[PDB]
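A.B. asks: Take this structure, written in structure tokens, and hold onto it; I'll ask about it next.
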Protein chains: 2
Amino acid sequence: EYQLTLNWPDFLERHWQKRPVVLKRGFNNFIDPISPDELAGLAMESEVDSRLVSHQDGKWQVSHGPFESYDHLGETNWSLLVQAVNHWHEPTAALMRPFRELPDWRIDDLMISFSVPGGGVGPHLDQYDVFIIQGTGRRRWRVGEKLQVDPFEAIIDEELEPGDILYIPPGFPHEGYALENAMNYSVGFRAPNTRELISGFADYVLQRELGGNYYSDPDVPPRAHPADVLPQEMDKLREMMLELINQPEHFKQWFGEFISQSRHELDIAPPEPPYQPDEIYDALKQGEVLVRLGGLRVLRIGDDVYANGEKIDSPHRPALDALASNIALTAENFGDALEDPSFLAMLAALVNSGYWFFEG
Amino acid sequence: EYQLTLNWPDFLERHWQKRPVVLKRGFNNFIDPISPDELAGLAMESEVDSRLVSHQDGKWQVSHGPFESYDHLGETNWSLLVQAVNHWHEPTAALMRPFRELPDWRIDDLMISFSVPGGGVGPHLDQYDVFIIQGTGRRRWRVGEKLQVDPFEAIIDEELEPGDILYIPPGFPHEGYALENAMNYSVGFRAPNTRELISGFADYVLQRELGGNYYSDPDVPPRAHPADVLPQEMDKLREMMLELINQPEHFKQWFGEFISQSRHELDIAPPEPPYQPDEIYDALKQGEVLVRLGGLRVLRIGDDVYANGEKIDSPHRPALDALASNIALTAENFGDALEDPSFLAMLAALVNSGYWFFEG
Ligand SMILES: [Co+2]
Ligand SMILES: [Co+2]
């Protein structure tokens, strides 16, 4: 297990969503969870989102995966960047657990880059928070003040060593490149914008035929011009909208289903044949471990728990919270909730969806 | 011009969106704007939304237009119902002008039914207000209390004579059928529901890349379980949404474009060759009349005027208001605004869209 040496209160108070920083020796005696070869082979796979970025003579070249070969790259000036490696590699997923001092719903996935000397993606600006973890090799990283971007004056210019972490808030322009063959591990975050929220909620309202109440004007106001639309009427309409949004169970159900979805593809492999509830029970009681699929988002809002868009209900709150906060579970986590066939059938549904599995 | 004998304050106070009523002699010496033959021929056309409804032996039959023939109907138990006849027939459009005591944005279109004895659409419930105008022939109309619906006890059971009007609020079950060959003219209304508003506004926000502001949590709150989503966070998200909705120029621009669109197809026929602004000027100054396309919705919200989804701006408020409230215009309606080439070009755009034309 990876263990952060960070002062969390300090970080949250001084840096989180405020200011970038290099966390020297963030991880001690850092051992890379994955090797560049394993990463390359991973990028060879079709389900995987990867890209190769290279620069030569002031011009750039981006190529998307999956790659059949890696023959012609050169020894300098290129980088393989692979999205959501935590979806395809467990030891990599281990890198994210130290950062659970920040909320799960905000945490995104883990992107891994390998870069040869000079390799990088050039000067750019992101929109989400990120922790860039230095593995093997060395990288020069530069971050400027809050404004692909034009060259900037750097307020940070450091050479990262294994175990160093570079935190960057959204909006801060940054550029990093390899000095030696290097592995970087971006623990990325995610935050919805208002547009995404409004369109998502609108979809939710459409699909479920909510908000079927019609504008009603028994006290229809007079006007000079019959073509006019009066401010009171505009206000009434707006308040219809605001009222639907403020409805207490609709909004957070929608948000539960929406936020629990991943930005990147999961390794969904439904077991065949499917599991009966009895099977789940037996396996758990026999001491077997139930493992959450890597990257599968399980978030808790109110009484309900949401997994990959699915809403989960159960009178058994402690066990459901166990589902929410344990990536590996055992029978004692569920407790007496295992004696409820409804709960077992719920778990069996989750397993048959491939969201959770036993052992591997 | 048709002239209503209704006491409008009385109606608005006692009936509008409250209670149905028969307005005896609503129109005096009522002359039908269209004949059943003209209506049939109209339904023969492809651009027209019409349907033939018939009942026989306790079973019904609905057939959609356009119809190539009308050979086999019978002499009883059927009705032709044609949508938005005001889009295709000017004297019919004249029937709607008396009802401009109610706001334009709420007024819908005009549906005309012809029915032989026994002809009707059976017992049903609508969702919008309506004024049903009795033309030639007789119809028995029944309306029950606020609950295709099951048979009801009627609080109104009247036989309409030419010039009679039956007002029915949304939700009141009604059934009407011909006693003699009859023409009915439904001045229908329209009101958006919350769902339509939220999805429309969401579309508007998507298309125009609004609401690009991301959720920001520098003061990210602590939790017992990292999988939890806290109420403060839900509130923050909700308030992002409410804030975007409350933005003063975005909402009413969207609503302007949205509400000014018709529920039924218009007769859009762009003139060829297009009009130059000089042409518009000349025609107006020569005394020619500029006529709004039948059914074309022109509504005014704030300084802006909206036509069929298009937003129209002009420093010349009186003339724009003229565009808003006059279905037939002359040069004196526009005044000095005609000496502005920008305004002329605006009018020329409107004409070239086929939204307005000269004379016919
Ligand atoms: Co970046
Ligand atoms: Co009706």
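The numbers used for chain B are those of Swiss-Prot, and the residues that appear cover 2-148, 161-373, in sequence.
The deposited model was determined using X-ray crystallography, 2.7 Å.
Backbone N, Cα and C atoms are what each Cβ position is placed from, and that goes for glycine too.
Quick paste of what Swiss-Prot says about this protein:
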BINDING   B:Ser114, B:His125, B:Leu126, B:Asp127, B:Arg140, B:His187  substrate binding site
MUTAGEN   B:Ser116 to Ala  Loss of binding of 2-oxoglutarate
BINDING   B:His125, B:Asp127, B:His187  Fe cation binding site
MUTAGEN   B:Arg140 to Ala  Loss of binding of 2-oxoglutarate
MUTAGEN   B:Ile211 to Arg  Blocks dimerization. Loss of activity
A.B. asks: When C-beta separations to chain A are restricted to under 8 angstroms, which of the recorded positions B:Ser116, B:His125, B:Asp127, B:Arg140, B:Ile211 qualify?
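C.D. replies: In terms of proximity to chain A, the recorded positions that count are B:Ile211, given in sequence order.
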A.B. asks: Given the mutagenesis positions B:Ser116, B:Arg140, B:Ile211, which one's Cα is the least distant from that of B:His187 (substrate binding site)?
C.D. replies: B:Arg140
A.B. asks: Could you say which of the recorded positions B:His125, B:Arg140, B:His187 has its Cβ with the most other Cβ atoms inside 10 Å?
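C.D. replies: Answer by Cβ density within 10 Å: B:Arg140.
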A.B. asks: So which of the recorded positions B:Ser114, B:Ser116, B:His125, B:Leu126, B:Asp127 sit close to ligand 1, that is, with a CB under 6 Å from an atom of it?
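C.D. replies: Passing the 6 Å Cβ check against ligand 1: none.
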A.B. asks: Ligand 2 is in the model; which of the recorded positions B:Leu126, B:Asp127, B:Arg140, B:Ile211 have a C-beta less than 6 angstroms from one of its atoms?
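C.D. replies: Those recorded positions that pass the cut-off, since their Cβ is under 6 Å from ligand 2, are B:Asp127.
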A.B. asks: Taking every protein chain in this structure into account, which of the recorded positions B:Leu126, B:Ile211 has the most other Cβ atoms within 10 Å of its Cβ?
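C.D. replies: When each Cβ's neighbours within 10 Å are tallied, B:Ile211 leads.
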A.B. asks: For the substrate binding residues given in the record (B:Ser114, B:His125, B:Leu126, B:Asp127, B:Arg140, B:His187), what is the largest pairwise C-alpha separation in angstrom?
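C.D. replies: Spelled out: the longest distance between any two Cα atoms in B:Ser114, B:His125, B:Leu126, B:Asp127, B:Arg140, B:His187 is 19 Å.
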A.B. asks: Around B:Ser116 (mutagenesis position), which residues of its chain at least 6 apart sit with Cβ under 8 Å of its Cβ?
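C.D. replies: When sequence neighbours closer than 6 are ignored, B:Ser116 (mutagenesis position) has B:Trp79, B:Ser80, B:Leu81, B:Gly138, B:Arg140, B:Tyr190, B:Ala191, B:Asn194, B:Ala195, B:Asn197 within Cβ distance under 8 Å.
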A.B. asks: Determine, to the nearest whole angstrom, how far the Cα atom of B:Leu126 (substrate binding site) is from the Cα atom of B:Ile211 (mutagenesis position).
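C.D. replies: The separation of the Cα atoms works out to 25 Å.
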A.B. asks: Between B:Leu148 and B:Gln161 there are 12 residues with no coordinates. Please give the Cα separation in whole Å.
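C.D. replies: Cα separation at the break: 12 Å.
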A.B. asks: Where the distance is taken from Cα to Cα, which of the binding-site residues B:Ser114, B:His125, B:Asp127 turns out closest to B:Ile211 (mutagenesis position)?
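C.D. replies: The smallest Cα gap between B:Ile211 (mutagenesis position) and any of the binding-site residues is with B:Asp127.
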A.B. asks: I need the most crowded of these binding-site residues: B:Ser114, B:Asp127. Count other C-beta atoms within 10 angstroms of each C-beta and give me the top one.
C.D. replies: B:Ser114
